[PDB]
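*Asks:* Attaching a single structure in structure tokens format; questions to follow.
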Amino acid sequence: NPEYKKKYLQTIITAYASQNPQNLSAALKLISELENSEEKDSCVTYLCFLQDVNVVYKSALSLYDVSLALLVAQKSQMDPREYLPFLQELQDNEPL
Amino acid sequence: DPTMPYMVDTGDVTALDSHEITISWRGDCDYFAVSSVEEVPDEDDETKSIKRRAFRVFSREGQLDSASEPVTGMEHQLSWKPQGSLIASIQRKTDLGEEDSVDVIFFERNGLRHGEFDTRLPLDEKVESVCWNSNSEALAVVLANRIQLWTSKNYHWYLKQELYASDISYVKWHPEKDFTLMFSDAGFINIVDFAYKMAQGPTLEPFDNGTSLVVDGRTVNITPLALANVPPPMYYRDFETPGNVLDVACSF
Amino acid sequence: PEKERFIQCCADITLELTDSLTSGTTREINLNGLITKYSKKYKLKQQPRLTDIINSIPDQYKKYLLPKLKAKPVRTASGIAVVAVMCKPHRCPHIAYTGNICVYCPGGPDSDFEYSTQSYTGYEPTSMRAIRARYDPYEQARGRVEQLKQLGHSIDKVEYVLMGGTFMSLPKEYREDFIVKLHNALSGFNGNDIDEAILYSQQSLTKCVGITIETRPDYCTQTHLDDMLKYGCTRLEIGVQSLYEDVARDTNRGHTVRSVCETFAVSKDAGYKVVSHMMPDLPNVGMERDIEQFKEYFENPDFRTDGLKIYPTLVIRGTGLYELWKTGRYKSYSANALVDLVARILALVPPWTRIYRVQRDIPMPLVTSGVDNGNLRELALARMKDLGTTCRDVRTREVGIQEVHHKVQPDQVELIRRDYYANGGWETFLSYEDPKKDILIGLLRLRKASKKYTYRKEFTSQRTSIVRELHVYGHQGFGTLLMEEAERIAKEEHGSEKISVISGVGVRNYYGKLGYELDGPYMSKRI
Amino acid sequence: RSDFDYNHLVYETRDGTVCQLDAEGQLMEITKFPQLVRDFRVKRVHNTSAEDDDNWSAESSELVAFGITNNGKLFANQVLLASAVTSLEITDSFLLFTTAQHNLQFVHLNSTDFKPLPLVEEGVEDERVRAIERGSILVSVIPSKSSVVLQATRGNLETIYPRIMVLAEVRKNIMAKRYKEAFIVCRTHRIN
Amino acid sequence: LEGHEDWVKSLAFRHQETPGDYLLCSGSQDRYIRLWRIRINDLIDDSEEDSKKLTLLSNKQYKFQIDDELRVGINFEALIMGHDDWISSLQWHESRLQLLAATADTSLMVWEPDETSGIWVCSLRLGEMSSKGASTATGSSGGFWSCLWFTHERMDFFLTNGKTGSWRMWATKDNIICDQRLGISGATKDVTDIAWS
Ligand SMILES: C[C@H]1O[C@@H](n2cnc3c(N)ncnc32)[C@H](O)[C@@H]1O
Ligand code: SF4
């Protein structure tokens, strides 16, 4: 149902993070798929509160996105000197 | 000038006093109380001595241990609660108007007054003695032609029962088993036995509310716990009676 | 050198631990061993501590790595850091209108001690902190909170205690100054006006979750209660020491028990929570009457206070009891006898009453005669186990001590509700508890404002139920559950149109998200 | 005392025999007891099982009287289910008694035949028993609120919501398919 | 502006010695100081966004219109660390880019930009002489109130409340050699008796 996806997104995120195989790929994919900058950040914060920030940031990398990765890396407590150059270098290169 | 100490207020004796000494054993039978009528040449107006009712507490070896507080209007009644505390007596309290009501009073082994409850008895009523249950849970007050049963869950002494007789001589409690009173009504040996009962309303699931009714002699208190879980020393919308209630029940 | 290698050892330990913990990895050998392998190259007495290494972490890393060493709820999670302060030494009020001071209070202004406040001996840690601060509230509060910060706690809810004599017997300007100073040392605001200080402390970080003011029954009239509610007081501590009027009379106590009971009623109807002091081994009492009064205390529906403090009578030099113990007129109990007495008393404590403390912590080398050891409750609980019965005290059933002492975890939480009658009012006591293991997870008292004794202009206007106390120790949506059930009770069970919670000024914002609006000194809500 | 459903009336004689009475005035000897009981209750209990017989019906009725005497022993038509009990209260589909071992004990009222119940050993941790403060006497039960109201010895009332009653409410609401009132009621009594 | 975690005790703008840009400092109760760069129009110096530069959220730039046209692009500039207690009073210098921070830990110090990495370090620190404001047995949280910082010919005078009603002076020549000059005193409460020798 489109309406359930519109509203009950956090339920789907909880479901994806709760199943033991930990389908975080689909969760982050749908989170980024949202066309917003307000709710998407809220859901990222919710996920980092729920699931460990380091694993979710690694999954964000594995999702092939840097903007989402940079958004998450602001919740990981790592020194920004230790990831900002990395994310910049990832950003200014070819897809492959 | 504000002060800590309390005024003296020497005691005295009543009119319907019985001038016989009385003796009570405490449950552990290590001290006993002896009550008498005595006159003292008190420092307060020593020209004429004052006659009153007093008592003393002695050990099992006959050794005198403690005196009693001088209370204005004690009577010949005296009984020791078998728990070992709160020697129970009765008092007229007949000095000032609207303060006149015969009340059962309590004492400690020191003979220092500690707590009481106002029997709802008429002022002029004659009270023969008082008694305590075997387990100290119920207190029986004996009069000319009626006996009263009292209990206490939260220091609010209820008047649970009133047995009506013709001519009462003496009243005793069964020692090994409580709630078994015996007495001599006009030359007849009468035995009565009691048992706690919850005056419950219907518990049938359709329209039930645990409408527990508690008797307080002239009062019948209600408590529909499903509506307002009022703790026992208060109650929810009690109702009254002309006399002394024996037992109550609730309609479906 | 001697100590420089210690500083640089702590430094490398901090940097390495931060580097390891950034990606989520623990240590291996409890760093002190690794500390020594480098710093004790010559073994020059360099002994670090956990506090020592904690005071080395950089701020950005400290505030985020510190709580990852402590997990007891009331310690660092609930974070009600009991921060006790003291007022200037002064003579307790009754001495003037009786002739002499209480016959058992050690120390004071005119005892062998020239420095300790009344009922204190100038040797408890609080006394040395007060003197090293010269009894100034600002230094007291700042130093205590800073010592707590240094020791690695992540304190966020400071709860103040104002110990020492009767604080309520001081000139009003002095008390206003004291309270404003406390709130200012907490929040950081540097004002002088009580209204502004409260308004600032309400938004403050490191919330002032309450404040306790031990006092006397006579000095708790309507006006005094209004004063203390202006200050922000949330729990009262009242001296009783005896239900027998003769003992109070012979101890130069100066207040009748009836006065104590009336004060209890009016204060509990003012929304406060009262904790009473109950002295055993008072003169002319004996074990029989000791047990009698402690058994009546919870049986008379007039006292039945929510807290308690059992303080066995200790005789100390210089008091009014030394000139009576030396003559042999009064002899103390026996060690085994008193342990047994405490066991039997604790056996009767109802589930709602919390035993805040046992025998005073006045040092052994100073007490002439009384309690021998300093671990009375330990032996009391051992003797309780020996007798078979067990304790129902809140503090002996709350989660926090169990997780570190009993090492037992809760898994059968259930809703329990007591409903008793105390001080002329109907008091409900909600809790989420563990029936099988008798572990209390959350609690909330509640009272129906009695018509006879209530006086606040907020309460007499319309029927009101007061949420006198809400406490959650060990998902975790309990305060919400308790508050909702209390709302339901006050709407149906009580028939009260407006339910208001008394709250420490620090926590007034928490009830904001619950829909409460600030009325006077209470957080109220109509229904 | 009156019947459980109040449509009848019951009484007990000094012999120990419990008999009935109706509005018309017709009696019938309900039962007899090993000794006269100082308190009692009456119920025409029915029976049910997983797959009910007689085309899914619970009309297998039997009149029973649960009694208690001074010694402390509960009798369900001359059998001893438990000893030293303090107080009891029956209700629709339940019998409650306080075993003086500091525990409240449930007996479902869906068995015409009564047989002695197992002893409650230490740490049973079952939906039948429920731990209770020492000296507590049961006072009332409100199934419409699923609340058992006891009164401890010192005299302070105490409402508990024992596991089995709220659980039965939860089940009967799950069949009723609300999923919200059941969920609300259960989450209030923090369930699993 | 966001980036603080606690109350903001004091703040102070700096002199616009370069038109179009200057510095604003805000010191909190959390022992942090934050420097914000105010840039007026034509000097705002945004980041070219069509090519992704990957800016952090804490480096968010607040742009606003005063009337409709003075676009101000206030951006965070620096994080000053380690004051050990609150920042009771902070104040710039007349000319030099030095920031004076007076803290409540009986200490007062002076930061300046690093000539090497473009960050800020402790240029100077005073108040290490054992004292605690209204007490003196142990220091640590309970010293210095408001501070004044003014230069005579070659003398950077620091003036500070001593939590005891007495002022404290420190005169230093260039940046290092600092010595105490005479201050004043006086009671903070009422004065009762005046006994002549
Ligand atoms: C602070 C609490 O301790 C009581 N108190 C007074 N004197 C003593 C003593 N010597 N030992 C213990 N408690 C005491 C006070 O009366 C108050 O109840
Ligand atoms: S008994 Fe009370 S009033 Fe007297 S000194 Fe002790 S605390 Fe003060």
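For chain C, we keep the numbers from Swiss-Prot: what you see runs 17-490, 505-557, in order.
Recorded method is electron microscopy, 4.0 Å.
Keep in mind that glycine also has a Cβ here, set from the backbone N, Cα and C atoms.
Swiss-Prot documents C:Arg91 to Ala as a published mutagenesis change and attaches the note Decreased tRNA modification. Summarising the annotation, Swiss-Prot assigns domain 'Radical SAM core' to C:91-381. For the mutagenesis result C:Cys108 to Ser, the note given in Swiss-Prot is Eliminates iron contents; when associated with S-118 and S-121. While the structure shown retains the original residue, Swiss-Prot records the mutagenesis experiment C:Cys108 to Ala with this note: Dissociation of the elongator complex following assembly. Abolished interaction with KTI11 and KTI12. Annotation comment: Swiss-Prot describes C:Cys108, C:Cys118, C:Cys121 as [4Fe-4S] cluster binding site. Listed in Swiss-Prot is the mutagenesis experiment C:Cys118 to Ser, annotated as follows: Eliminates iron contents; when associated with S-108 and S-121. Quoted from Swiss-Prot, the note on the mutagenesis of C:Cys121 to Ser is: Eliminates iron contents; when associated with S-108 and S-118. In Swiss-Prot, a mutagenesis experiment is listed as C:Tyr136 to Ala, annotated with the note Decreased tRNA modification. Taken from Swiss-Prot, the feature acetyl-CoA binding site covers C:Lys173, C:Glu485, C:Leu486, C:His487, C:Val488, C:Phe508, C:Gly509, C:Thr510, C:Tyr541. Here Swiss-Prot notes a mutagenesis experiment, C:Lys325 to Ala, with the remark: Abolished tRNA modification. Here Swiss-Prot describes C:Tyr540 to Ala as a published mutagenesis experiment; the accompanying note says: Does not affect interaction with KTI11 and KTI12. Loss of elongator complex activity.
What's the neighbourhood like for these features in this structure?
*Replies:* Neighbour density for C:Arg91 (mutagenesis position): within 10 A of its CB lie 17 other CB atoms from the protein chains shown.
Using a 10 Å Cβ-Cβ cutoff, C:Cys108 (mutagenesis position) registers 21 neighbours.
Secondary structure from DSSP puts C:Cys108 (mutagenesis position) in coil.
Following the DSSP three-state reduction, the secondary structure of C:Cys118 (mutagenesis position) is coil. Sequence-distant contacts of C:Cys118 (mutagenesis position), defined as residues of its own chain at least six apart whose C-beta falls under 8 angstroms from its C-beta, comprise C:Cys108, C:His110, C:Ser135, C:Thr267, C:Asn268, C:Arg269, C:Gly270, C:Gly336.
Under 8 Å, Cβ to Cβ, and six or more positions away along its own chain, C:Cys121 (mutagenesis position) finds C:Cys108, C:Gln134, C:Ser135, C:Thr335.
Note: C:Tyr136 (mutagenesis position) has non-local neighbours C:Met102, C:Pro122, C:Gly123, C:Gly124, C:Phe129, C:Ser143, C:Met179, C:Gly180, C:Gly181, i.e. same-chain residues 6+ apart with C-beta under 8 A of its own C-beta.
Long-range Cβ proximity for C:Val488 (acetyl-CoA binding site), meaning a same-chain Cβ under 8 A and a gap of 6 or more residues, is found for C:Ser94, C:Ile457, C:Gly458, C:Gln506, C:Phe508, C:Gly509, C:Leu512.
Around C:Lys325 (mutagenesis position), the C-beta neighbours below 8 angstroms that are at least 6 residues distant in the chain are C:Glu253, C:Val291, C:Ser292, C:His293, C:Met294, C:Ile371, C:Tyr372, C:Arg373.
For C:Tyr540 (mutagenesis position), the Cβ neighbour count at a 10 Å cut-off comes to 16, with all displayed protein chains included.
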*Asks:* Of C:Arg91, C:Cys121, C:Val488, C:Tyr541, the recorded positions listed, which put a C-beta under 6 Å from ligand 1? Please answer none if none do.
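*Replies:* Among C:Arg91, C:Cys121, C:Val488, C:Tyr541, near ligand 1: C:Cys121.
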*Asks:* Among C:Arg91, C:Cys108, C:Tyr136, C:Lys173, C:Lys325, please name the recorded positions whose Cβ is nearer than 6 Å to ligand 2.
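*Replies:* Cβ < 6 Å from ligand 2, in sequence order: C:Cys108.
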*Asks:* Please report the distance from the Cα of C:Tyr541 (acetyl-CoA binding site) to the Cα of C:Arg91 (mutagenesis position), rounded to the nearest angstrom.
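*Replies:* Taking the Cα atoms only, C:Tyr541 (acetyl-CoA binding site) lies 23 Å from C:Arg91 (mutagenesis position).
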*Asks:* Could you list the residues of the same chain, at least six apart in sequence, whose Cβ is under 8 A from the Cβ of C:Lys173 (acetyl-CoA binding site)?
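*Replies:* Listed in sequence order, they are C:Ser94, C:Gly95, C:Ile96, C:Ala97, C:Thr222, C:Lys223, C:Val225, C:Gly536, C:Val537.
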*Asks:* Cα distance, C:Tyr540 (mutagenesis position) to C:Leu486 (acetyl-CoA binding site), nearest Å?
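*Replies:* On Cα coordinates alone, these residues lie 12 Å apart.
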*Asks:* Take the C-alpha atoms of C:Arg91 (mutagenesis position) and C:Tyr540 (mutagenesis position) and report the distance between them in angstrom, rounded.
*Replies:* 20
*Asks:* Per the record, acetyl-CoA is bound by C:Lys173, C:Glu485, C:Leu486, C:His487, C:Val488, C:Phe508, C:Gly509, C:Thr510, C:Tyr541: how many Å separate the farthest pair of Cα atoms?
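*Replies:* Answer in Å: the longest Cα-Cα distance is 19.
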*Asks:* According to DSSP, folded down to helix, strand and coil, what is C:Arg91 (mutagenesis position)?
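*Replies:* Assignment for C:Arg91 (mutagenesis position) reads helix.
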*Asks:* With DSSP assignments reduced to helix, strand and coil, which class does C:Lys325 (mutagenesis position) get?
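*Replies:* It is in a strand.
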*Asks:* Let me know how many other Cβ atoms fall within 10 Å of the Cβ of C:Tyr541 (acetyl-CoA binding site).
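*Replies:* For C:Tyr541 (acetyl-CoA binding site), the count of other Cβ atoms within 10 Å is 22.
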